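Each remark here refers to the structure printed beneath this line.
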Amino acid sequence: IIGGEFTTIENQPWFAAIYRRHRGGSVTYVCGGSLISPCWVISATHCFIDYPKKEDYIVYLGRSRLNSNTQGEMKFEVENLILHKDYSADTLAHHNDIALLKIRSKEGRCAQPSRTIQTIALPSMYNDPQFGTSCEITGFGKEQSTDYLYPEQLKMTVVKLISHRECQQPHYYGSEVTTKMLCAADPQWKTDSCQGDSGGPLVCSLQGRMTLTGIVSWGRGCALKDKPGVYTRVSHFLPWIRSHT
Ligand SMILES: *C(=O)c1ccc(NC(=N)N)cc1
């Protein structure tokens, strides 16, 4: 997260921290995700495409810190890693950038809700907030494009939804953005998602309910003028989620 503020898991209790075990046993952070039901975390296919083996992955819920255990956290194996079979990636844009992880602890159990573990509601089909709406993004991604390290503490920021029209403009993304993507950015371009934030949630309040409107997907750099963050438009993927859960 470029700019924004530090947070703890209590403020985004659906947030999933996804890590990969490397050959040799070393564990590195991969991507965020969101808990949509006790047994299901939703993320981005781009996070997993180079290493598609479900056994390589570890999912935490209730975790506020990157490389320290948060009190109350729960740790899961991935029992099913479902990548979108129509996923495609150009030099920047990711298409159908959506993935489902069925989670199962060593004791053979799904998430158990708590102060630090809750589900996030899915949108109603094609039901998205109007452009200019303020939404929140959460992740362990870089605080600056030039950073080597990821923050140890979880971060959040606010970005505003941008219309398909505006995002299609020449100096923005042109035809790279489709109607299955949502753009969001800061008016001053001062806060954004960055490397490490992908797979994570874009949450909007829709008719009074906190809704997973988006999945952090792609962008040209981070917090660059006329280069919004691009999100998987979740309200356009309900059939795929339905048929795989
Ligand atoms: C994901 O890792 C990711 C998503 C989006 C960006 N860029 C912007 N939001 N501009 C970088 C990395």
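Here Swiss-Prot sets the residue numbers for chain A, with the shown residues being 179-423 in order.
Recorded method is X-ray crystallography, 2.0 Å.
Cβ coordinates are placed from backbone N, Cα and C, and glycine is handled just like the others.
The Cβ of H224 (active site, charge relay system) has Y265, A267, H272, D275, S376, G377, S395, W396 as same-chain neighbours under 8 Å, each 6 or more residues away in sequence. Residues annotated as active site, charge relay system in Swiss-Prot: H224 (among others).
Residues or ranges marked as active site, charge relay system in Swiss-Prot: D275 (among others). Summarising the environment of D275 (active site, charge relay system), the number of other Cβ atoms within 10 Å of its Cβ, over all protein chains shown, is 28.
In Swiss-Prot, the entry for mutagenesis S323 to E states: Abolishes phosphorylation, proadhesive function and ability to induce chemotactic response; when associated with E-158. The structure shown retains the original residue. Residues within less than 8 Å, Cβ to Cβ, of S323 (mutagenesis position) and separated from it by at least 6 positions along the same chain comprise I180, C372, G399, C400, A401.
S376 (active site, charge relay system) falls within neither a helix nor a strand when secondary structure is assigned with DSSP, and so counts as coil. The active site, charge relay system feature in Swiss-Prot is assigned to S376 (among others).
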Recorded positions near ligand 1 among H224, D275, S323, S376 (Cβ under 6 Å): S376
